[PDB]
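Peer 1: Please read through the structure below; I'll follow up with questions.
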Amino acid sequence: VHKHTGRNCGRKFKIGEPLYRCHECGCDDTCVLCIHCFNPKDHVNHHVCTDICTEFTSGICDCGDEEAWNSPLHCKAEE
Ligand SMILES: [Zn+2]
Ligand SMILES: [Zn+2]
Ligand SMILES: [Zn+2]
């Protein structure tokens, strides 16, 4: 399972995978969520940017790292 109760997700993105950013919820433009963590319920009419990961934009999911987010998130894997 992709659930990670009480800790950060930290799932590394692979080339060609979807990554989710939110203008409002993200602290800065490096703050990202994976497909298993991103919950549409959290971002109704928010400015959500979903990209496809490349060779260059390689990193980790920030779900559960509270210093990466302005609002409390609700992990999609958790429901
Ligand atoms: Zn994640
Ligand atoms: Zn998560
Ligand atoms: Zn949002």
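Residue numbering for chain A follows Swiss-Prot, covering 115-193 in order.
Method reported for this entry: X-ray crystallography, 2.1 Å.
Using the three backbone atoms N, Cα and C, a Cβ is placed for every residue, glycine included.
So Swiss-Prot lists the following for this protein:
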- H118, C151, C177, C189: Zn(2+) 1 binding site (BINDING)
- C123, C148, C151, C175: Zn(2+) 2 binding site (BINDING)
- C136, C139, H157, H160: Zn(2+) 3 binding site (BINDING)
- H161 to A: In DHHY mutant; abolished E3 ubiquitin protein ligase activity; when associated with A-933, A-1175 and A-1763 (MUTAGEN)
- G173 to R or D: Abolished ability to degrade proteins with type-1 N-degrons without affecting ability to degrade proteins with type-2 N-degrons (MUTAGEN)
- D176 to N or E: Abolished ability to degrade proteins with type-1 N-degrons without affecting ability to degrade proteins with type-2 N-degrons (MUTAGEN)
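In terms of burial and nearby residues, how do these features look in this structure?
Peer 2: Every protein chain considered, the tally of other Cβ atoms within 10 Å of the Cβ of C151 (Zn(2+) 1 binding site) stands at 25.
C175 (Zn(2+) 2 binding site) carries neither a helix nor a strand DSSP state and counts as coil.
Under the DSSP three-state reduction, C139 (Zn(2+) 3 binding site) is assigned to coil, being neither helix nor strand. Of all Cβ atoms in the shown protein chains, 20 besides its own fall within 10 Å of the Cβ of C139 (Zn(2+) 3 binding site).
Following the DSSP three-state reduction, the secondary structure of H161 (mutagenesis position) is coil.
Proximity of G173 (mutagenesis position) to non-local residues of its own chain (separation of 6 or more, Cβ distance below 8 Å) is seen for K126, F127, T144, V146, given in sequence order.
Its Cβ placed at the centre, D176 (mutagenesis position) has 25 other Cβ atoms within 10 Å.
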Peer 1: Counting only other Cβ atoms and using a 10 Å cut-off, which of the recorded positions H118, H157, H160, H161 scores lowest?
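Peer 2: Counting other Cβ atoms within 10 Å of each of the recorded positions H118, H157, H160, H161 gives the minimum at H161.
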Peer 1: Roughly how many Å separate the Cα of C148 (Zn(2+) 2 binding site) from that of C177 (Zn(2+) 1 binding site), to the nearest whole number?
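Peer 2: Spelling it out, the Cα of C148 (Zn(2+) 2 binding site) and the Cα of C177 (Zn(2+) 1 binding site) are 8 Å apart.
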Peer 1: List the other residues in this chain whose Cβ sits within 8 Å of the Cβ centroid of the Zn(2+) 1 site residues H118, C151, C177, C189, in sequence order.
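Peer 2: Checked against the 8 Å cutoff, the neighbours are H116, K117, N122, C123, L147, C148, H150, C175, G178, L187, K190, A191, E192.
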